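**Q** Following this message is one structure expressed as C-alpha cells.
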Amino acid sequence: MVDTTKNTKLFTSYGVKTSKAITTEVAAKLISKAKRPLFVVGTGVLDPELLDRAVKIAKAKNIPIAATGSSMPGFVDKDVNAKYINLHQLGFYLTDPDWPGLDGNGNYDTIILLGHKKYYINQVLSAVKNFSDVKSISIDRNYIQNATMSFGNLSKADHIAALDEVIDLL
Amino acid sequence: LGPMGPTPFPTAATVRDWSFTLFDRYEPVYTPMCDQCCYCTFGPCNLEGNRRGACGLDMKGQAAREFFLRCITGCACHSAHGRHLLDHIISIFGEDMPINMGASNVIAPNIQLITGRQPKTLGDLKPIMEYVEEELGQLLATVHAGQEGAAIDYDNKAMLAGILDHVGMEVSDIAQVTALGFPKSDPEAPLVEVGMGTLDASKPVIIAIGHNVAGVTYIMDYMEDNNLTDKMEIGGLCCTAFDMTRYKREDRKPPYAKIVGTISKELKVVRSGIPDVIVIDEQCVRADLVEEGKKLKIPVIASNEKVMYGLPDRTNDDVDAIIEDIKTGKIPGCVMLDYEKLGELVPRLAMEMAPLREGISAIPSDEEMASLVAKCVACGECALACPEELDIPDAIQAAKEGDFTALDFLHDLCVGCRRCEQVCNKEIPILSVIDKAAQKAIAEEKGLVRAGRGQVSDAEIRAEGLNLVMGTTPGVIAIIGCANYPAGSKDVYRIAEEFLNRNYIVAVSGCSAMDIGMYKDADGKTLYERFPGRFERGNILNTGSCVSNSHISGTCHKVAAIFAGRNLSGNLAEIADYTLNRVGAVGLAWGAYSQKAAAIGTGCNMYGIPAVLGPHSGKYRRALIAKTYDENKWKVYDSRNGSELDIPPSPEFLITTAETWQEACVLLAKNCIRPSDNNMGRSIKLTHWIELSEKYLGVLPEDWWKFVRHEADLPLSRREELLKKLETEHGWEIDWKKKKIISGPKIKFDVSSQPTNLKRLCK
Amino acid sequence: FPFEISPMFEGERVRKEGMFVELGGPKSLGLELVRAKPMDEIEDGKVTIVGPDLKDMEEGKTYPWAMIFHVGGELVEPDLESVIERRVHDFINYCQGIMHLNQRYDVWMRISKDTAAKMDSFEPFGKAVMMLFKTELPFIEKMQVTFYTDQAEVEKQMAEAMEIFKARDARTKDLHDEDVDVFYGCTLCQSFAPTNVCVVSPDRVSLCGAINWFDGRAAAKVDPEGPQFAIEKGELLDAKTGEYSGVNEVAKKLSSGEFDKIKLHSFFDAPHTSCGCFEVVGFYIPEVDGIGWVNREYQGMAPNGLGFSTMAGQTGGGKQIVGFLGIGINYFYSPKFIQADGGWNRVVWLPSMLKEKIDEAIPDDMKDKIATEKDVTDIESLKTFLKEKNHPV
Ligand code: SF4
Ligand code: SF4
Ligand code: SF4
Ligand code: SF4
Ligand code: NI
Ligand code: NI
C-alpha cells in the first residue's frame, strides 16, 4: 500500500545509474510541484481501474495527456486534454528544446509515466535521460530503471492502492 | 555497355552525399541499450550522459557503432549464405546456366542498381559476391577501437551495409531459384499446410531447422527416389521450410513437405516429442537442442561448418556405423558435411529411430500437472524473466483452482524460450505446463500458406501502375521480418486482413507469412485462399524466405525503371530519390529480433522505403525520425527549373517502432502518402488514413489539413463536412457555390511538378 | 445514413447465406440507366418507387430491378450520359451491404440482411448515390431516380434502354477527328512518368484503355485546370499523320522539351509517347518490313524472339523513341489506325488470343493474311508465310 520501495529487483541492468525508488508522498509532491508536466500514457491504461485513476489524476492538477499507442479511445468522452503521439517520436521531440509541444507553448520539464511495457518505455527513456534534461516519474507497476524517480515492483491491488493514495495527496 | 550512373560499386565515401541528404531530414535517434562500452581492455567505459570513453568515443558514437555492427552481421549472414549456395549450385549444375527468374526486362534490379552489372549466367554472379565480400571486410574493420569517431559516418556505413545485404540476398535468391526449380513469378503458387497439428505421429517425422536448403534437397531427393514420401513425414522450421516447399514446385503441384512454424515453435516442437530426428543447417537455430534431445532421445545432425554444435565429425565414417552408434546411445548427434551421405543417413536414421522412441515427451500428465501447479509459491521471478512480460504467477494461481484458461491464453503470446524455467527455485517446467494447458489448441493448429512466388514480373507492375495512378490502389504494404511479436502471432494477421479489405497490395515473406497463414475466418479459410496471389489490389502474395525480401525492394526499383525510363545501372541516389518522392510503399517488421531484419530495414531505408518495426525493435539502438514541426526540413528542388518546392510531411519517418497493431495500422496508412500523388491517389490515401484513425484512435487526425491542397484531395463520402472544418477552424476560403477551395492551402497542386532531393538533377 | 459509405466495402461479396433479396440478377430482368433532361424536367432529391418497395419483399426472392437516373444541369449533355453510367457501379459498391455487378442490362444487385434491417426504404440508398454523384461530378446540379420493381414496368423501360443504347453506340462509332473542335489532354500518369502527355481524340483512344474522348470531356468539364484538360486543335499540319499545331504547342509546353511534336496515327514519325501502361505494344520487323502487336496478357514469345516484358521495356518513360508504340485495344477499331504507315497493310503478326479478340477490326480479306503464332515459330517461317499468302507488304 503505502510502501512502494521494498521491491526494486531487475532482470538486466542498463548500468550503474538507476532511478530512485520513491514513496507516494514524494511522488505526489513531485507531480504537484512541476512547472509544466506531461502525462505520457500507454495503452495499459485501458484497464478500467487504471483508466479512471489516470483521468482523476489528470483532472486534479490540469496535466495534458499524451496518449501514446492506441490508448486515445479511452479519453474521447472524458473531459481532459489528451492528444495522440507516437512514443518513439515523442521521445525524439522531447530532447529538442525548440519543439513547440502538443499545444505550441514550448517544451516540458517533467513527464509522468503510467501503463507501458518495461522494455519499451525503458528504451525511450534511454534516449530521453541521456540526451536531454527532462525528469521522469514512473507511477507504474514495474521498477523503471531509466526513469528519474519510479515506484517499486507492485501487484495490481498494491498498484491501485498506491495510485489512490497519490490521488488523495494530489 | 549502356549508360552508367555516377555511383558504380559504391564504398563508404561514394554514398556519403545521399546518406547525409537523407539524414538531414530523417535524423537518427539513438536509444542505447547500455551506459557502458565493453570493446577493448581500456574499458569497460561508462558513457552515461553522452560522456566519452578512453578512446574519445561518446555515447551516441557507441550506439551508432552497435547498430552498424548489427547491420554488418546481418549482411554477412545473407552474403555467406549466398556464396555457399552459389558455389554448390555452380559445382552441381555448372557455371554457364542462364539465369531463369521469370518475365522481366531487368532480371536483377538490386545488382544492376548497385554494381551496374547485367548478369546473364550463374558464373556472372561470382564477381558480385567477391565485391560484396571485399567491401564487407572493410566495413568490419571499422568496428575496431580507434576507427570512425563521429556518429554520422557510422550511420552512413550502416546504410552501405544495408544495400550490400540486399545485393547478397538478391544473389542468393537468383541462384537458388534458377537452379533448384523454384516457381518463376507464379501468381498461382501451390498452397502448403502449416502448423504443429499437421505432422502425424504415426509415421517417422524429420524436422529440418535452419536457412540453407542444400542438404535438405538431397534428403528429399533420397526420400522421393526410394519411395518414402507416404511412409514418412518431413517438416521444416524457419525459412528452410519455405525453401523445401518451393523446391521443384514450378509445376504448380502440391508438395509433401510441411512447415511446422517459426523459431518460437522450435523448443515447443522438441518438447512435443513428435520429431524423431532433427537436422540443423545454420541461421536461427536454438543452441539448447541437444540438451533436450538427449532427454527425449532425439538425434541431432548438423550439416554446416557454421553450426557444428560441438558434435563428433563423422563425415568420413560409414552411415551404418553412425546409425548404430546413435541407436545405441553413444552420441546424441553428429556433424555430417557430406551431402550425399547426409541425404541417406537422415531418413534411415528416422526410420530406425522412430519405433524406439515413440511415446516419449516432456508434456506432463494430469496428475503431474496438478502437482507442478500446486508446487508454486508465487514469488514473481518467472514474470520478471519473461521477455514478453507475461503474467505467469497469475496464470498459475488461476490454474490452482482448476482454471487452465489463463495458461491457454498465455500459450499464443509465449515465444517458447524457457528463460522462466531457469529462475524458478521450485523447478517447474512452465513452458511444458503452458503447452499441456494448450494441448487442444496445438492439436487444432492448422493452416494454409501460399508458396514463394519469386519476384514480381513486369506485366503485373505495368497493370498495377494504372490502378495506382487512378486512385484505386492506395499503396503497397510489405509484411516481413521475424516472429518476436509482443502480443502473439495474430497481430500480423489482423494488419494484413485490415489492409487487404481496403484494397492495398500486401506482400509477405519470412516467418510473418507463416504466422499470417495460421488463422482462418468462420468459413474456415485463410487469407491466402480468401484473396488471390497476384500483384494487384486486394491480393496477398508471398515471395518466400528472407532472401526474397530483395524482390520486394527490387520491385520498387523497377517502378522507377519501367515507368519513368530511369537508368538503373549504378544510380542508387536517383532511384532512391524517385522511390522516396513518388512510390507509396511501407514495410512492417512486427517481430524483428535478428541482425538480418536490421540489415533489411536499413537497406530498405537507403532505397527510400520507410518501415515500421515492433516495440522490441526499440532495442536496435537506432531509428530515423523527422521533425514535422520544423517547416524548413520539408523542402526539395523542382527538377524542371531548380526552384524551391514544398512537400507535405510524408513519410514522417524511415524507421520507427509502433506499440500496438492498431497504431501500426494507422502509421502504415498515413505513411503511404507521397508528394507526387495526383488527386485520386491522394484522395483514396487520405480516406483510408482518416477512416483507420477514426476506427482505432477514435479521433480525426490533427494534421490531415497539411495534405489537402485541392478540393479533389478529400474523401468523396465526407467532402462537404471536411470543407466546413477547413473553413471554420482554419480560415480557408472555400467557394461554397462551386464546392471549390479558393485559398488557404500552403502547397498548390501541380501534377507536372517533379520534386527531387538532389541539386544535380535540376535543369 | 443507416449504412456506412466507404470504398473499403467494394471488395465485399453478399453470398446467398446473408442475401435478403437479389434485385434484377442474371436470371430475372435487370437494368441501369442515366438520362439527360432539361432543368425544368427534374426535381432534386426525389426517389420514386413503382411496384413493391423494400417492405413488400420476401427473403431469398428475386425481383425485377430497373434504376433510371434523370440528371441535369447546365454543362450536362446527352453525350455525357454513358460516363455517368460507368460510375454507377462503383457508387453502389461504396455502401455496406449492397453488392453490384456488371452494367447496362446484365446488372446484378444484392442486399444483405444486416443492411436490409437498417435501411428500410430504397430512399436513403438512392439519396446516398445521388450525393456521391454530385460530389464526384459537381456540374450535375440536379439529380433524381426512379426504381422500377415490377416486371411490367421493367419490360416497358427495356425497349427504350435498348434503343438508346443502339443510338449511343452509333454515335460513338460515327464520331471522328474532323467532327470535334477539342482534343482532350491527360497527364494523370505524370505522377510516375514526369514527361508523359496523352492526347485523346475519337480516332485515338488512350493507351491505358480507360479514358475515351467523352471521358476526357467530362473530366475536363469537372476540373478545367486539373490533369485532364481541353486543347484546341488549331491548324491541320498533316491529315495523313494526324499532326495538329495545337497538340504541338501543348507538347512543347507540358513535356519540358523532351519532344516538340506528337504525330497521331504514326509509327516511325514522331510517335505518341506512352508511360508504362500499354494494353498493347507494337514492334517493328525490319526483315519483313512489318508491324507486330503483342498484348500484356500474352505469355509467349514473338517471331523476333522477345516477350512482352522485354519489348515493352524498350518503350515508355515519356521518351519519344521510334520502333515501338504503346496503344490500347480499342485503337484497332479506329478507322485511322496507324494510317500514316499503311494501316492494317503493315501488320504481319498477332498472338492467337489477340486476333480472336479483335477479329472485328481486321478486314475480311486481310483476316487470313495476318499470321499468328499457331503457324509461325521463327522469322524465316514468317518470311515464307508472307511470301505464300502475298501479304500487301
Ligand atoms: S572502445 Fe573506447 S569506449 Fe569502448 S572500452 Fe575501449 S576505450 Fe572504452
Ligand atoms: S518462479 Fe516458479 S515459484 Fe516463482 S512464481 Fe514463477 S512458477 Fe511460481
Ligand atoms: S518460455 Fe515463454 S513464458 Fe517462459 S520466459 Fe520465455 S516467453 Fe516467457
Ligand atoms: S495512360 Fe491513361 S491515365 Fe495515364 S496519362 Fe494517358 S490517358 Fe491519362
Ligand atoms: Ni500510365
Ligand atoms: Ni503507361
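Shown for chain C, in order and in Swiss-Prot numbering: 4-396.
This deposition comes from electron microscopy, 3.2 Å.
Just so you know, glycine gets a Cβ as well, placed from its N, Cα and C.
Annotation source Swiss-Prot lists [Ni-Fe-S] cluster binding site at C:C189, C:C192, C:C278, C:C280. Under the heading of mutagenesis, Swiss-Prot lists C:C189 to S and annotates it as follows: Loss of ability to bind iron. A mutagenesis experiment is reported in Swiss-Prot for this position, C:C278 to S, and the note states: Loss of ability to bind nickel; loss of activity. In Swiss-Prot, a mutagenesis experiment is listed as C:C280 to S, annotated with the note Loss of ability to bind nickel; loss of activity. In Swiss-Prot, a mutagenesis experiment is listed as C:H394 to N, annotated with the note No effect on nickel binding.
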**Q** Quick one: of C:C189, C:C192, C:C280, C:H394, which recorded positions have a CB closer than 8 A to some CB in chain B?
**A** C:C192, C:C280
**Q** Need this for a regression test: recorded positions C:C189, C:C192, C:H394, filtered to those with Cα within 10 Å of C:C280 (mutagenesis position). What's left?
**A** C:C192
**Q** Listed recorded positions are C:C189, C:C192, C:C278, C:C280, C:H394; which sit with C-beta under 6 angstroms of ligand 3?
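**A** None, as no Cβ falls under 6 Å.
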**Q** Could you state the CA-to-CA distance between C:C192 ([Ni-Fe-S] cluster binding site) and C:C278 (mutagenesis position) to the nearest Å?
**A** 7
**Q** Return only the integer: C-alpha distance in Å from C:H394 (mutagenesis position) to C:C278 (mutagenesis position).
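**A** If we compare the Cα positions of C:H394 (mutagenesis position) and C:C278 (mutagenesis position), the gap is 32 Å.
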**Q** Determine, to the nearest whole angstrom, how far the Cα atom of C:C278 (mutagenesis position) is from the Cα atom of C:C189 (mutagenesis position).
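**A** C:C278 (mutagenesis position) and C:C189 (mutagenesis position) have their Cα atoms 12 Å apart.
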**Q** If the criterion is a C-beta within less than 6 angstroms of any ligand 6 atom, which of the mutagenesis positions C:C189, C:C278, C:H394 pass it? List them in sequence order.
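**A** If the test is a Cβ under 6 Å from any atom of ligand 6, the answer is C:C278.
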**Q** Can you tell me which of these recorded positions sit near ligand 2, meaning the Cβ is under 6 Å from at least one of its atoms: C:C189, C:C192, C:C278, C:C280, C:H394?
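**A** Checked recorded positions vs ligand 2; nothing flagged, none.
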**Q** For the recorded positions C:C189, C:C192, work out the Cβ neighbour count at 10 Å and name the residue with the minimum.
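**A** The recorded positions C:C189, C:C192 were compared, and C:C189 has the fewest Cβ atoms within 10 Å.
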**Q** List the recorded positions C:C189, C:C192, C:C278, C:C280, C:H394 whose Cβ sits under 6 Å from any atom of ligand 5, in sequence order.
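**A** Close enough to ligand 5 are C:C192, C:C278, C:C280.
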**Q** Which of the three DSSP-derived classes (helix, strand, coil) applies to C:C189 (mutagenesis position)?
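**A** Once the DSSP labels are grouped into three classes, C:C189 (mutagenesis position) ends up as strand.
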